[PDB]
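K.L.:
Quick one: structure below, then a few questions.
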Amino acid sequence: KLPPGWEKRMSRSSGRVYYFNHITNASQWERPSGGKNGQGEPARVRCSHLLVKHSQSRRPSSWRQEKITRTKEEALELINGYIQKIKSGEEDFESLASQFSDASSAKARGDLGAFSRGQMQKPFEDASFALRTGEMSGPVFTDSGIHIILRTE
């Protein structure tokens, strides 16, 4: 049971049971599903994203700063921080993407418009098509950096 990529898990050195998606890297306390079959994946999706680049990004540079020097671990720490902030309700995805995304799409609040498979980098693509409308991904790693993805359509 459970939608694609989803599996029930438990925290190490902890007992907290939760659900994790191996494709989007998303984690949540709520069970992802409460019967539709042969549904497959959407042929086209619309997603927004928040990208945090690091020194190993295929291009350690963005509109935010001339030279990206933070490491991958530092970027992941920032990504985890944005996720937690969005999940608490303290900040919203759009405002954080507009302010802190190292991607130029920040001017459009992270919105990338609609796309099909074969257009984006594989990891980003895989997470995007495994998301259901309104869902947000966990940390997704690509050559560009680390992203937080939100499917809007």
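Numbering of chain A is taken from Swiss-Prot, so the residues present carry the numbers 6-39, 45-163, in order.
Keep in mind that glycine also has a Cβ here, set from the backbone N, Cα and C atoms.
Below are the features listed in Swiss-Prot for this protein:
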type	residues	note
MUTAGEN	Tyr23 to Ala	Reduced affinity for KIF20B
MUTAGEN	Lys63 to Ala	Loss of peptidyl-prolyl cis/trans isomerase activity. No effect on the interaction with IRAK3/IRAK-M. Abolishes IL33-mediated increase of IRAK3/IRAK-M protein levels
MUTAGEN	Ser71 to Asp or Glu	Loss of peptidyl-prolyl cis/trans isomerase activity, nuclear localization and cellular function
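Just tell me what is around each of these and how deep it sits.
P.N.:
Its own atom aside, the Cβ of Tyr23 (mutagenesis position) has 14 Cβ atoms within 10 angstroms in the protein chains shown. According to its DSSP assignment, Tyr23 (mutagenesis position) is in a strand.
Long-range Cβ contacts of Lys63 (mutagenesis position) within its own chain (separation 6+, distance under 8 Å): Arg69, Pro70, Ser71, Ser72, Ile78, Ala85, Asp112, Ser154, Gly155, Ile156.
Under DSSP, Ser71 (mutagenesis position) is assigned to coil, being neither helix nor strand in the three-state scheme.
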K.L.:
If you draw a 10 Å sphere on the Cβ of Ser71 (mutagenesis position), how many other Cβ atoms land inside?
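P.N.:
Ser71 (mutagenesis position) is surrounded by 12 other Cβ atoms within 10 Å.
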K.L.:
Quick check on the gap: 5 residues absent, flanked by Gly39 and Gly45. Distance between their CA atoms in Å?
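P.N.:
The answer is 9 Å, taken between the two Cα atoms.
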K.L.:
Using DSSP with the three-state reduction, classify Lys63 (mutagenesis position) as helix, strand or coil.
P.N.:
coil
